[PDB]
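What follows is a single structure, written as structure tokens, with notes after it.
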6 protein chains.
Amino acid sequence: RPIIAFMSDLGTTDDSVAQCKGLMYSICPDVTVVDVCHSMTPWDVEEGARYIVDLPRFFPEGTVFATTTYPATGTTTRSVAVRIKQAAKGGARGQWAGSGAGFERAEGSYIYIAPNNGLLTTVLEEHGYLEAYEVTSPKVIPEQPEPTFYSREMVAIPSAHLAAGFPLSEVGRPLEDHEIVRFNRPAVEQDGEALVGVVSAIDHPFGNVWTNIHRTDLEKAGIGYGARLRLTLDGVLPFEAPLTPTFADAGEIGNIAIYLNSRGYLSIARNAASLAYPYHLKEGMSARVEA
Amino acid sequence: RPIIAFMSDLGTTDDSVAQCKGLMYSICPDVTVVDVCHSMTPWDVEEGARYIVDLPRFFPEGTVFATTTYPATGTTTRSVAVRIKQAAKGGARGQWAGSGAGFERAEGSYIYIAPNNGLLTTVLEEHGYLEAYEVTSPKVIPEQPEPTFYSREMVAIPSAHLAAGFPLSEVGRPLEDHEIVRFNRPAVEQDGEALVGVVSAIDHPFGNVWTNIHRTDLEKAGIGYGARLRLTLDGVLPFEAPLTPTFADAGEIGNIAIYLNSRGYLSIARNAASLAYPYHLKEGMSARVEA
Amino acid sequence: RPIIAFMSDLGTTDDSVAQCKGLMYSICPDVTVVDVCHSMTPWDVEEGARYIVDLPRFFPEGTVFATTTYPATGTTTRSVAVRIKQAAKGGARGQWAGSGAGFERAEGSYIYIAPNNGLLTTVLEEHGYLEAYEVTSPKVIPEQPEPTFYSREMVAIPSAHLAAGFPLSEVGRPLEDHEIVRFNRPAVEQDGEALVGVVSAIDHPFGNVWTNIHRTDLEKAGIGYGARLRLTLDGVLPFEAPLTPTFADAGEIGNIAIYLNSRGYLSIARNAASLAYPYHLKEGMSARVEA
Amino acid sequence: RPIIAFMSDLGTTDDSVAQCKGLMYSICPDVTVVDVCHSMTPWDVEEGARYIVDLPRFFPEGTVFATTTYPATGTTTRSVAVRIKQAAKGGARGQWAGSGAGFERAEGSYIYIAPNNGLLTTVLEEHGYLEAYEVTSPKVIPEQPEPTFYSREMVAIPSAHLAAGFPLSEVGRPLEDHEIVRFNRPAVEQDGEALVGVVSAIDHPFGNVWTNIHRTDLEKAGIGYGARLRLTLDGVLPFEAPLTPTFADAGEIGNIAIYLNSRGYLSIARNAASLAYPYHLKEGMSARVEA
Amino acid sequence: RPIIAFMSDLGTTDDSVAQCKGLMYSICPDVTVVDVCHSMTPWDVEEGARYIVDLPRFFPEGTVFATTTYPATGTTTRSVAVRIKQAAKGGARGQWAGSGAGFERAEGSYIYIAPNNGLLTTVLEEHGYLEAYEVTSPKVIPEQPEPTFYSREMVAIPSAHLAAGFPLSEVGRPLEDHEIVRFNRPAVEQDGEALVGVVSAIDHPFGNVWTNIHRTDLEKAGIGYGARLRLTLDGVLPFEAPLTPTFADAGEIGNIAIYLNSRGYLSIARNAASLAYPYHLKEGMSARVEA
Amino acid sequence: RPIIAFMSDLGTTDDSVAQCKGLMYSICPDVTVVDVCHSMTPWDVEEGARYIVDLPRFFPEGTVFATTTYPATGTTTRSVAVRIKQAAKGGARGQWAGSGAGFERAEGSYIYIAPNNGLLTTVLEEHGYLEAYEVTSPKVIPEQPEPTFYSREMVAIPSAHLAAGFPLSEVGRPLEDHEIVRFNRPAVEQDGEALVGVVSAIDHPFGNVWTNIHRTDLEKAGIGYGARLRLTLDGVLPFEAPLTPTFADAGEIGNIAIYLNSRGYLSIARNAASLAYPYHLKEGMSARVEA
Ligand SMILES: Nc1ncnc2c1ncn2[C@H]1C[C@H](O)[C@@H](CF)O1
Ligand SMILES: Nc1ncnc2c1ncn2[C@H]1C[C@H](O)[C@@H](CF)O1
Ligand SMILES: Nc1ncnc2c1ncn2[C@H]1C[C@H](O)[C@@H](CF)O1
Ligand SMILES: Nc1ncnc2c1ncn2[C@H]1C[C@H](O)[C@@H](CF)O1
Ligand SMILES: Nc1ncnc2c1ncn2[C@H]1C[C@H](O)[C@@H](CF)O1
Ligand SMILES: Nc1ncnc2c1ncn2[C@H]1C[C@H](O)[C@@H](CF)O1
Ligand code: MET
Ligand code: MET
Ligand code: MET
Ligand code: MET
Ligand code: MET
Ligand code: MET
């Protein structure tokens, strides 16, 4: 029952994703292919990252993560292939995933395959890694790769060999740490008592606002559930509510709820209504909070 | 070969669905996960209900329907699970689905699991049920659930256990009928011989206007195939046409067809052209039909 | 363990595709269903052609291609089922797909089933065929096909039967060639050394511009990589760049690239930036190339 | 104390109209300049015609009408200047404008100056003319007319001269009739007792729908106030109402009104609500009327 | 030097306003016609009101105010004609208009002519009145009024007679107070210390937000210049700034300024940037303030 | 016959302009008020400057130009007033305006009054000046000005006094040159023989693209009428065309014209079709031109 979780920027409007899928079923007949999603803002390693980092704990051990935006397609760049260390708890409390106490996942049990363009930056910081190879072997990639379609040549295809039990260390030479491209995560800055950060995501389709202030940033400024907070966005729009577990706590439909999202981050929303869209709020806007 | 049929309001823009699925594969390795749709209007129970009500006859026996919009996530609210009675024929006519004379489905052959928020109103109505349980049990749901993701935790996780043969009656206590939340279906009123309903839906991607006026309503208003009909939408836009079985019956491309859809409800369209988009006709406008 | 590749115009916003999937698993329990796409401009056979013609080389032998837009749903028309001849190499060079030198594919190995309305013009033109049959037999279509849903009834259902091993030849009588509807393909003309075409397509979600000026057309005015081209779009927009394999080749982000796409056609784009979106370029605009 | 009525396509977003106004006050210091409108769809002579043809009855005798869209600005074309014959009654009944029984207007009393490009087709057709002259004399146009600004040079400037008393006959040689460009006016056809036209216009800012089915056309299939009409728009939209003088006559706010507009043409609207805006109705759509 | 200030809902895209203007110049040759504006949301007596109430003090004594939205056009309704009592100070301080100490305007010096549909409600409350007549005399209105164009028949035309020195009391019978239609102004409600009201206007094109909380509501809750205020809109969006005279006081460009507008009302804005549009704020949204 | 030429950013949606005008008529009863435009981009000095710089030659002698965007309203900032020196020829060529050989204007014949915010940068440049005064005096401005309406109080009111013959030198103290705020005009740089400017404006309503590249720049780049030009906008969209005097010179409707506008700046358009709107070309994009 080998599984591939597939995340790309290819979209769902044409056959691009189907092609990789065919090659996946062709290379590894027992495989199950799981779409993560294919709508990510193209060439955006940063937004890509957030769609792939929280996945491991949800998935059966042995799962192979094919994750690709490939703006450097057709050049001499080459994919990176890594077994991650810690499967890693997550959520708003930090716990394993599933029924009961959740399923605990053994160490070193997932492999990510991706452009070496910093797509994995956060996956690496949060899960760490056991081993890292450059994807070069003609047994796992095409001899004559489609110049403009490396997401399929250099990620979808070798991912399937990986699903079909190809020895990881045979994909190419070991990559050393400095050789794995990284993107810079900007930090939560202090400023008085207030923690200062940014809107990381509009949580579609609900229109919820996610921020890059983690609970750890919060529960280290001594902010916990129950505190009246002032959250200011775009520099100009203040908001006031207690930090609550979820949306129905804000009371009436339309009320403002400040919560920790399912990925562990400070968030703000309207209770059963969209916050972002009516006010046209967006990713990258400033976001400051204080008790 | 267990089937989970999954209908959510999670959208396909991020990994929300993939996290559910991965856990589905974790709990039930042999399962097949089929996406119904994932794009329904957020928190819109009535809408969610149309995408799920019609499915049973189409699926093999023992299929689990994971159907979910969860605006009460994080509350002490618990899910509901039901084995439905009649799989029920459908379409414009009232026939079983499939090749030849259609395949019949044994009774008591499909389990719905959903928020107990009224999402199953029309399923329960159209299908009846044999049993119904509150989903409280720590063997099928998490001990500490993510307060913002009850679609994952109270729907996605349980359904995989049920697909994998977890006894339905052991998920929690027997709910009675009154404990199963309903929304009441606004009924087709009547002025003279005219019938007064609503645009229940715009049929994407085609722009076909679906009304809440069912075959049964037309029968015993005396309205059969070939009756010349005057139908008015939004109280402003009239259309005159005989009731035909299909679009091409209109004649010239772009002509008005009045018809019964693959669900058996009164509908209007242009033939091989889009009706609702040029006219910006939306869900919920009044729908009136005289002969 | 057979595969159906499913392409329609049904959208992913309601339960329609799912319904087909349900019957596919119902008739052929061991099938894997692979979504090609379901977002094609409705009733646009030429567009639907694009999303299916390149598929066969990517799928294992025995894959069944279920391809459908049915404006004539509810009429006396019946689908056509065909065994293609050549699997066809493809892409920019014209080569097998896969790792190594690629998965060479045997002849006579894929079946397409489709409305008989020219959806398979391209597929035939490019792959040839071995046999063709009218899909009529009630062993593979309903005796009472739902008038408005021929894509489920006359394509999905019989695809499932074929996939499971229903012999192709038993679907109904064989079709003589002139009975297979084709649409006209506007050809690439010549003017001086220039080539005159159209914008076949916008490459979503990126915004690349696709033409119907194939490499064979190019390789017949002598045009290869590194040639200083002038590509005029919409009759008023000269573009001037070398023909290059990939986007990075243009240098700086946002620069103009003239390349051959993964399908083998002359195209134009910007290096890691959108060409079509800011300037609202569209399918059907004039396309001209010369050195 | 003379008046120039100024209609152009120049917009009101820059200093362009002002520039003309400046020269008007410069050459004829005592002029009053009256803005007709300057928002007409650029280069659309038929549209520009609408905004000028009804003017003369509303203005004192001696008013000069400066009317201009000049796509041919910078060429050898020269404006035409004409003294209209009949001032023309107008409106729904056909009557003089003003208090009491209205300001009866003497014949030969208004001058139009315009590009010779059919802008005055309607005005001539409906008012006749007494004399016509090519505007050439350097006493009334620049010796070096700004190539791209003929509306200022070949219309505004000479309008100012005429207004001040420059004799019409001295502007240049007289034009024979065939030298006065007209565009074709599609006429109102007949079918049974029905009348077949178009939507001449959207009545901004309200959203009333205007047709080219005049009252004379109506008064020739015998159609008067109180007649039960069926007005079909865009070929698929029957509308059914009596012909009535004003909007209130339809009863409730939002109801459908069929009336004769202030220009004398059959129109359709809603009582104190917009018809055209919600349903995106447009100029050029088919219009048909019958009792 | 008689002046007419003209306010309507007729728009600037067609010749409608020109027509009234011609009749105005025809009836009263010495008149100067001053457009107030013609873009007011059609049929909106409430929004109309705000465009006409502050005008008197700006204008030469004797000025006649023609102000019209006429949704009851063509019925037996008839305009109202009134000399207002107090010219009335205004602004944010309350003062006469102009250089020095401004120009003080004698009492009973302006006349408004308008539909009797409550257009004048606020003009009457704020300026009071000396005398009021119904506009019925055929010497000042047409004998056969254009049914759909009463703004010109029943306002523009008699306004000009009024400008030309027609005795006011000769327009028709005296109207008694109850006979002048009024619209209801909703009040500023108290709620703790906070005054509760509503967004009356987006101040176009700057995108400023105006409210219906007057200074008098403020300077009676003891709120003056210098107080830190909390202004909440749409129920959800709080704002915090001191009440300041103008926008540059907010400091940086983009900063929030809470001010008294030029009409004397509590307002909020960004300093040299739009507040309303980026957040899509609008008229009629709730607005609450507290010190 | 005093003329006030009035250019504001007040817009024509409300009565802001009418309040200015009414005071203008109050102070100077014989004045004629001519609207330049009122719709310029709010607070945009550079833009405001293009609508005002070109006007002098067009107007009679002694015309006062009220020109105003006032983002510093309410500050201690005071207006500036200037008698300009040269009225200055213009257009593509450098000619006086009007019929025959154009009318010449005496020097020192027009007064600008404006915020001293740089709005008069290009007026002062193009015209020079003889005198310049800070507008501080309580005989021409209010003793207590409305803090939000300095366009009315520091521009509209003064200008009417100046129209009515209030001695220019008595409005306040003599400002010197350095006290007159300027914005520096971004200059046409140069790469090889190519010229690098900006889209200075989109010419509404036509969609004509105006660049900052002036005739003088083209002369002594050696570029004259009939030179074959390659012009690139936004660094992406090239256009090739000979320099022609006007649009019709392009040939077929819709063809590319490269030309000099009624202001003498390099420009590009389609012939009698719109260039900027289909392509969404906006003000401020790079403008490059090689021969
Ligand atoms: N225009 C473009 N420039 C650079 N990279 C691009 C591009 N359009 C698409 N891509 C990348 C993005 C896809 O993930 C990759 C698959 F091969 O190709
Ligand atoms: N803004 C919101 N208010 C209330 N409930 C919300 C919400 N955004 C999302 N949800 C609910 C609805 C989703 O189906 C559920 C997933 F478990 O979380
Ligand atoms: N409005 C329409 N007119 C003609 N054909 C239509 C239509 N809307 C959908 N269809 C076709 C296209 C779908 O694939 C098929 C269902 F089988 O029905
Ligand atoms: N792009 C254009 N092509 C042809 N004619 C145009 C044009 N833009 C504006 N015009 C015409 C229309 C204007 O009224 C006239 C100025 F006198 O110039
Ligand atoms: N559709 C309409 N219903 C009611 N009144 C309307 C209307 N369209 C325009 N009007 C009114 C609005 C105009 O002010 C008035 C001028 F006569 O006519
Ligand atoms: N939001 C705003 N910020 C700064 N200044 C503003 C503003 N809205 C309007 N103004 C200025 C600009 C106007 O021209 C001036 C009128 F006197 O008031
Ligand atoms: C807030 S509804 C659940 C889905 C959401 N995208 C999440 O990650 O939690
Ligand atoms: C009417 S076209 C077929 C698909 C459609 N959404 C349906 O349910 O019938
Ligand atoms: C240009 S990125 C690769 C996918 C693209 N849609 C293609 O078919 O080639
Ligand atoms: C319908 S309101 C009156 C003005 C309208 N535009 C007309 O010309 O009749
Ligand atoms: C705020 S800028 C000045 C114009 C505005 N509409 C007002 O009434 O004050
Ligand atoms: C080029 S068409 C004439 C009007 C234009 N706005 C100009 O200034 O020239």
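To match Swiss-Prot, the residue numbers of chain E are left as they are there, and the shown ones run 8-298.
Recorded method is X-ray crystallography, 2.5 Å.
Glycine residues also receive a Cβ, built from the backbone N, Cα and C atoms like all the rest.
Among the features that Swiss-Prot reports, S-adenosyl-L-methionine binding site is placed at E:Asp16, E:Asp21, E:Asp22, E:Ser23, E:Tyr77, E:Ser158, E:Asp210, E:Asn215, E:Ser269, E:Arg270, E:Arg277, E:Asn278, E:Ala279. The annotation that Swiss-Prot gives for the mutagenesis experiment E:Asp16 to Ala reads: Loss of 5'-FDA synthase activity. Quoted from Swiss-Prot, the note on mutagenesis experiment E:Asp16 to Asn is: Loss of 5'-FDA synthase activity. Quoted from Swiss-Prot, the note attached to the mutagenesis of E:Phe156 to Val states: Weak 5'-FDA synthase activity. Mutagenesis annotation in Swiss-Prot: E:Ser158 to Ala, described as The 5'-FDA synthase activity is 40% of the wild-type. 2-fold increase of the affinity binding for fluoride and 1.5-fold decrease of the affinity binding for S-adenosyl-L-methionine; the structure shown retains the original residue.
Here the features listed in Swiss-Prot are placed on the structure.
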| residue | record | Cβ neighbours (10 Å) |
| --- | --- | --- |
| E:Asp16 | mutagenesis position | 22 |
| E:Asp22 | S-adenosyl-L-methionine binding site | 24 |
| E:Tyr77 | S-adenosyl-L-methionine binding site | 27 |
| E:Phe156 | mutagenesis position | 25 |
| E:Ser158 | mutagenesis position | 27 |
| E:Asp210 | S-adenosyl-L-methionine binding site | 23 |
| E:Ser269 | S-adenosyl-L-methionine binding site | 22 |
| E:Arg277 | S-adenosyl-L-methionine binding site | 23 |
| E:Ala279 | S-adenosyl-L-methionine binding site | 18 |
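Not a single one of the recorded positions among E:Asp22, E:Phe156, E:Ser158, E:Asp210, E:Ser269, E:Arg277 has a C-beta coming within less than 6 Å of an atom of ligand 7. For E:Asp210 (S-adenosyl-L-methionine binding site) paired with E:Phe156 (mutagenesis position), the C-alpha to C-alpha distance reads 29 Å. Between E:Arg277 (S-adenosyl-L-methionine binding site) and E:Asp16 (mutagenesis position), the C-alpha separation comes to 29 Å. Here E:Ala279 (S-adenosyl-L-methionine binding site) is compared against the mutagenesis positions E:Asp16, E:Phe156, E:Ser158, and the shortest C-alpha distance is to E:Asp16.
Distance from the CA of E:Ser269 (S-adenosyl-L-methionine binding site) to the CA of E:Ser158 (mutagenesis position) is 29 Å. Listed recorded positions E:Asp22, E:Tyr77, E:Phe156, E:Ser158, E:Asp210, E:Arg277 compared with chain A at a CB cut-off under 8 A give E:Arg277 as the close ones. Secondary structure from DSSP puts E:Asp210 (S-adenosyl-L-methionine binding site) in a beta strand.
Checking the recorded positions E:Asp22, E:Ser158, E:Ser269, E:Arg277, E:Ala279 against ligand 5 with a 6 Å cutoff on the Cβ atom leaves E:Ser158, in sequence order.
Taking a Cβ cut-off of under 6 Å from any atom of ligand 6, the recorded positions E:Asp16, E:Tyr77, E:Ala279 reduce to E:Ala279. Ligand 11 lies under 6 Å from the Cβ of E:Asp210, E:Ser269, out of the recorded positions E:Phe156, E:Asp210, E:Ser269, E:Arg277. The subset of binding-site residues E:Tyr77, E:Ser269, E:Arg277, E:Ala279 lying near chain F, with Cβ atoms under 8 Å apart, consists of E:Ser269, E:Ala279. The subset of binding-site residues (E:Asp22, E:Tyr77, E:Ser269) lying with their Cα within 10 Å of the Cα of E:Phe156 (mutagenesis position) consists of E:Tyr77, given in sequence order. Filtering the recorded positions E:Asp16, E:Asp22, E:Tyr77, E:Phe156, E:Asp210 for a Cβ under 8 angstroms from any Cβ of chain D leaves E:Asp16, E:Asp22, E:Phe156, in order along the sequence. In the three-state DSSP scheme, E:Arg277 (S-adenosyl-L-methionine binding site) falls into the strand class. For E:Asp16 (mutagenesis position) paired with E:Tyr77 (S-adenosyl-L-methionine binding site), the C-alpha to C-alpha distance reads 8 Å. Proximity to ligand 10 (Cβ under 6 Å from any of its atoms) holds for these recorded positions out of E:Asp16, E:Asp22, E:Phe156, E:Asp210, E:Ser269, E:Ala279: E:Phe156.
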